[PDB]
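Engineer: After the structure tokens below, expect a handful of questions from me.
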Amino acid sequence: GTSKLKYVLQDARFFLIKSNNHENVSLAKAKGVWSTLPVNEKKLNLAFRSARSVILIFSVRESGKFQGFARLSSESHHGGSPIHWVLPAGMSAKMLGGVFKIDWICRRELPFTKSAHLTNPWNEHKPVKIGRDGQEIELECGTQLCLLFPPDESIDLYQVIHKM
């Protein structure tokens, strides 16, 4: 059912994460971690203290899809492990320093064609698929977007609820 999901999303904050490649999203799904540029790391650390749940909604650039969504379980932390991210042009390992722990809520894909009816008030009411890495998605739009994903029956939200 969707009842536990709706409970997790209650009063949550939502941020769009844009990854340049699939490999880092695969690594994030396997290890339960994410790293972003310092401007967005600062925003997510602030949000983590401000809300019961902070939800990251992932999209790989050029894929035409979202790849899933996850809840922050911690603020960013340094010096825990050297995550072997694949670094784009101009990107360095010192910028992707700062690791957040995340619990995946859905590891399934959602094509952008399925979210064409959802617009984000915090990005000029453009379609929610449009936005830069770290763009905040308003509550109602973000909730409806997360509810569009196929259910991920491999995940038990019971342990997520206990982190809250």
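First residue shown is number 1, and so on along the chain.
If you're wondering, the header gives X-ray crystallography, 1.4 Å.
Cβ coordinates come from backbone N, Cα and C, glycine included.
Under the heading domain 'YTH', Swiss-Prot lists 12-149, citing sequence analysis as support. Annotation source Swiss-Prot lists RNA binding site at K18, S19, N20, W34, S35, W85, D133, citing experimental evidence. In Swiss-Prot, a mutagenesis experiment is listed as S19 to A (Swiss-Prot position 362), annotated with the note Does not affect ability to influence alternative splice site selection. One entry in Swiss-Prot concerns the mutagenesis experiment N24 to D (Swiss-Prot position 367). Its note says: Abolished binding to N6-methyladenosine (m6A)-containing RNAs. Under mutagenesis, Swiss-Prot gives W34 to D (Swiss-Prot position 377) with this note: Abolishes RNA-binding and ability to influence alternative splice site selection. Looking at Swiss-Prot, the entry for mutagenesis of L37 to T (Swiss-Prot position 380) says: Reduced binding to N6-methyladenosine (m6A)-containing RNAs. What Swiss-Prot notes for the published mutagenesis of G68 to I (Swiss-Prot position 411) is this: Abolishes RNA-binding and ability to influence alternative splice site selection. Listed in Swiss-Prot is the mutagenesis experiment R132 to F (Swiss-Prot position 475), annotated as follows: Reduced binding affinity for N6-methyladenosine (m6A)-containing RNAs by 9-fold.
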Engineer: Take the C-alpha atoms of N20 (RNA binding site) and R132 (mutagenesis position) and report the distance between them in angstrom, rounded.
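Structural biologist: Roughly 12 Å, rounded to the nearest whole number.
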Engineer: List the Cα distance (Å, whole number) between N24 (mutagenesis position) and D133 (RNA binding site).
Structural biologist: 14
Engineer: When the Cα-Cα distance from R132 (mutagenesis position) is computed for each of the recorded positions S19, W34, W85, which gives the smallest value?
Structural biologist: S19
Engineer: Between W34 (mutagenesis position) and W85 (RNA binding site), how far is it from one CA atom to the other, in Å?
Structural biologist: 10
Engineer: Which residues, in sequence order, are found in the same chain with Cβ within 8 Å of the centroid defined by the Cβ atoms of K18, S19, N20, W34, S35, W85, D133 at the RNA site, excluding those residues themselves?
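Structural biologist: Sorted by sequence, the hits are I17, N24, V25, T36, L96.
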Engineer: With Cβ-Cβ distance below 8 Å and at least 6 positions apart along the chain, what are the contacts of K18 (RNA binding site)? List them in sequence order.
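Structural biologist: For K18 (RNA binding site), the qualifying residues are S59, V60, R61, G131, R132, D133.
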Engineer: If you draw a 10 Å sphere around the Cβ of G68 (mutagenesis position), how many other Cβ atoms fall inside it, taking every protein chain shown into account?
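Structural biologist: Excluding its own Cβ, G68 (mutagenesis position) sees 24 Cβ atoms within 10 Å.
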Engineer: Counting by DSSP, what is the helix, strand and coil composition of the domain 'YTH' (12-149)?
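Structural biologist: Its residues divide into 40 helix, 40 strand, 58 coil.
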Engineer: Near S35 (RNA binding site), which residues of its own chain have a C-beta under 8 A away, given they sit six or more steps off in sequence?
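Structural biologist: Residues satisfying the criterion: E41, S76, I83, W85, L96, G97, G98, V99, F100.
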Engineer: Between the recorded positions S19, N20, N24, where is the Cβ count within 10 Å the lowest?
Structural biologist: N20
